[PDB]
Amino acid sequence: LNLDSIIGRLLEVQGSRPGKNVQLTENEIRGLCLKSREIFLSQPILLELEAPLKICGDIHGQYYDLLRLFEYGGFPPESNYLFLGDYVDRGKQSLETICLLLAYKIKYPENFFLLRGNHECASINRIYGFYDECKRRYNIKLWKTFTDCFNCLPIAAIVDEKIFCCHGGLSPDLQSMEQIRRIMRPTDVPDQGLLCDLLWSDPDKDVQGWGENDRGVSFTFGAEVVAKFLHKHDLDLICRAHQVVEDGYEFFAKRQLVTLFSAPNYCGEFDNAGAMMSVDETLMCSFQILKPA
Amino acid sequence: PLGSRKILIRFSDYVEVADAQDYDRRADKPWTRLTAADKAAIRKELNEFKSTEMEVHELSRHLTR
Ligand SMILES: [Cl-]
Ligand SMILES: [Mn+2]
Ligand SMILES: [Mn+2]
């Protein structure tokens, strides 16, 4: 795998006017999928990470915004990164986005990590853009190759035994972390149950306990569910993504949960900032914002 | 190990703010061109795809209610 060449071509478009494509060969992309999949399967499904670390939320194929976030935080290996999922769909350049993220996972496998979002599953990204982008620029078989790779992404991470990270949220069925660790990969994301909830659930300030979810999938959870979960597992913070928030980050339940969304001006339809959370080695957490002007 | 029962996290009073690039992020919305018959076909395509070629461990859901 000519990995350095691939990263060079992906980064070559930094000085370009947004929208310039990077058309790697199909075989290079398959190589990124195959080698990253092997690494995902060799590492835990519940990651145990240590700070310093940069944590990013949704990207949704906004590749030129991803390039600016790395400029902001330092390109690997200058900084360590945990991404909370939703690399593809909705944006103009999902293929460049996932290829750069997969290439950096292969290049720096102990310092660069990707979680699974709800858009990293066949049923969702068949519809919301990634399949169409694969088919237009390559072929359907390549989308199936990505699906196999996505089916092996890890599901959650714990930073410094204190920050629980996943894409969506909590689950009424999540009593022990061991329940996450026993999940075998590759796996699809079912339309209900523990793995679905980790990728799909939402906090809600108006709900007591567990409520129905307006997406028609999973649940909402209230502030006391978060507090009880943090206390039982000796955790300090839940870090999740999954929802567009005006400032790029948004606290819930007296800063016991934070939502991160890293795609500014999302889809060209929202006026939102994108944010990353930087965790230094003393567990001081700070927010870096990319705001529309 | 780094765990403990004491609260260790802190949040900084400073927030770093920088400007996003000014570009057109509007993208094509192919799913808006799908009819009902289109969606029905795709559901069957996905069904066949998962039933016959997507490798997994036949994972699925638990329930008790
Ligand atoms: Cl596994
Ligand atoms: Mn989402
Ligand atoms: Mn969304």
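Residues displayed in chain A correspond, in order, to Swiss-Prot positions 7-299.
We read in the header that X-ray crystallography, 1.9 Å was used to get this structure.
Just so you know, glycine gets a Cβ as well, placed from its N, Cα and C.
Under mutagenesis, Swiss-Prot gives A:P50 to R with this note: Promotes SMP complex formation. In Swiss-Prot, a published mutagenesis experiment is listed as A:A57 to P, annotated No effect on SMP complex formation. The Mn(2+) 1 binding site annotation in Swiss-Prot covers A:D64, A:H66, A:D92, and the record cites experimental evidence as its basis. The Mn(2+) 2 binding site feature in Swiss-Prot is assigned to A:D64, A:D92, A:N124, A:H173, A:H248; the stated evidence is experimental evidence. Annotated active site, proton donor per Swiss-Prot: A:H125, in sequence order, evidence recorded as similarity to another entry. Mutagenesis annotation in Swiss-Prot: A:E184 to A, described as Promotes SMP complex formation; the structure shown retains the original residue. Under mutagenesis, Swiss-Prot gives A:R188 to A with this note: Abolishes SMP complex formation.
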Completion exercise
Looking only at the recorded positions A:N124, A:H125, A:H173, A:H248, A:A57 (mutagenesis position) has its closest CA neighbour at A:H173
Completion exercise
If you measure between the CA atoms of A:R188 (mutagenesis position) and A:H125 (active site, proton donor) and round to the nearest Å, you get 22
Practice task
Give the three-state DSSP assignment (helix, strand or coil) for A:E184 (mutagenesis position).
Solution key: helix
Practice task
Measure from the Cα of A:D64 (Mn(2+) 1 binding site) to the Cα of every one of the recorded positions A:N124, A:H125, A:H173, A:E184, A:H248, then give the nearest.
Solution key: A:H248
Practice task
Please tell me which one of the recorded positions listed here (A:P50, A:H66, A:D92, A:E184) sits closest to A:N124 (Mn(2+) 2 binding site), measuring Cα to Cα?
Solution key: A:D92
Practice task
Using all protein chains shown, find which of the recorded positions A:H66, A:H125, A:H173, A:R188, A:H248 scores highest when you count other CB atoms within 10 A of its CB.
Solution key: A:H66
Exercise for the section: Identify all same-chain residues not among A:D64, A:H66, A:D92 whose C-beta atom falls within 8 angstroms of the centroid of the Mn(2+) 1 site's C-beta atoms; report them in sequence order. Expected result: A:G63, A:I65, A:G67, A:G91, A:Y93, A:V94, A:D95, A:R96, A:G97, A:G123, A:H125, A:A247, A:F267, A:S268, A:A269
Problem - A:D64 (Mn(2+) 1 binding site) - helix vs strand vs coil (DSSP) - result: strand
Handout entry: Tertiary neighbours of A:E184 (mutagenesis position) (same chain, Cβ under 8 Å, six or more apart)
Key = none
Practice task
Among the recorded positions A:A57, A:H66, A:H173, A:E184, A:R188, name every one whose Cβ is found under 6 angstroms from ligand 2, counting any of its atoms.
Solution key: none
Fill in the blank from the handout: Sequence-ordered, the recorded positions among A:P50, A:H125, A:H173 whose CA is within 10 A of the CA of A:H66 (Mn(2+) 1 binding site) come to A:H125
Fill in the blank from the handout: Spacing of the two Cα atoms, A:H248 (Mn(2+) 2 binding site) and A:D92 (Mn(2+) 1 binding site), in whole angstrom, works out to 8
Completion exercise
Integer Å value for the Cα distance linking A:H125 (active site, proton donor) with A:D92 (Mn(2+) 1 binding site) is 5
Handout entry: Among A:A57, A:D92, which are recorded positions, the residue with the most C-beta atoms within 10 angstroms of its C-beta
Key = A:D92
Exercise for the section: Taking the Cβ of A:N124 (Mn(2+) 2 binding site) as the centre, count every other Cβ atom within 10 Å, in any protein chain shown. Expected result: 23
